[PDB]
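First comes the structure, then the notes that go with it.
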Amino acid sequence: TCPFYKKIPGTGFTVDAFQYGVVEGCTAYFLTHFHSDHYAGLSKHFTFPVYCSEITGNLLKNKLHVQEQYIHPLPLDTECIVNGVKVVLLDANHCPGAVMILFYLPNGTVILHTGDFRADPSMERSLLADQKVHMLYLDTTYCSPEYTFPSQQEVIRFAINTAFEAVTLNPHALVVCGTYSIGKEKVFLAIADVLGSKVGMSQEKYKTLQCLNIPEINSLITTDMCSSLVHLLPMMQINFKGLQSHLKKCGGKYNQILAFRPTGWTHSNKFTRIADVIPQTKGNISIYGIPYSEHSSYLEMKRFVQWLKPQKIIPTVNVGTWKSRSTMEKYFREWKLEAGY
Ligand code: NI
């Protein structure tokens, strides 16, 4: 049965609610982004209207085989009417195709559902600037001050400089980058660009990437592994055993591997600056964990909410324990007292 925080009151609408069977009273199912925790339950047999971005729609059709007659893609930054209610989709600064959704309810209530997001000051100049929000359904993934990490731009700078140094010292080193979902494509794209290489990957992953509307993508990726010195592998293979095994398969073209695991936050963020990060090494294999986040840091989240000044906040993440729920509610009250709304 569908939890309350996935239902939009005053509407026929749910958000990211595909794993509950037919939801009583739902006339339109919204999907914020193509990550499995949110799409869980969709397939070619789904026969209700799904509302989403163009990019999400391309993934639904090609990877999950959802039939075309039920996919309803909407443009970003454009007022749309859905079953008699005005909606707007806004870029979430998450993975490709990820949206926040603004619902303008018949009674005058305005609701913002952030999906998954990485808050940014550029959001303060979207269509949000114009009007008041009564209810905010908030991605609270890192809602505690211990959660700090660098900008995406500092993390990419580190990765480009690390990769370019290693391969310039040893032309026979291979770079490997781990993946398990869409998102974080800048990591492997920026490294391949500095090295003058295409990124090499499986057919299944190439297919995924071709649904993302990335400009000049045919210029940046390939399935011909032999021609590439940046390879993508499943995240579970990014360990000394799985990397050794991979180096076997490269037919003595390479004698060293430098590998990257983009994670979210890890506790080494509490102690170590990005500049100072070092790898784990075994023989001719080194692995760097890099804190490339597609969710808000604590301070980013706080700034966004104190700018928005919502009347009520409903968390969508960390809601399963009373200790988490208490922690979040205490921070929301602090932010409101400090900013005076
Ligand atoms: Ni996500």
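The residue numbers of chain A are those assigned by Swiss-Prot, with the residues present covering 700-1040 sequentially.
Per the header: X-ray crystallography, 1.5 Å.
Backbone N, Cα and C atoms are what each Cβ position is placed from, and that goes for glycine too.
In Swiss-Prot, a published mutagenesis experiment is listed as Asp838 to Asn, annotated Impaired nuclear focus formation, reduced interaction with PIAS and increased sensitivity to cisplatin. Just so you know, the Cβ of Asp838 (mutagenesis position) picks up 24 other Cβ atoms within 10 Å once every protein chain is counted.
Around the Cβ of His994 (mutagenesis position), a 10 Å sphere holds 22 further Cβ atoms from the protein chains shown. Under mutagenesis, Swiss-Prot gives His994 to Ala with this note: Impaired nuclear focus formation, reduced interaction with PIAS and increased sensitivity to cisplatin.
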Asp838 (mutagenesis position) and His994 (mutagenesis position), Cα-Cα, nearest whole angstrom: 8
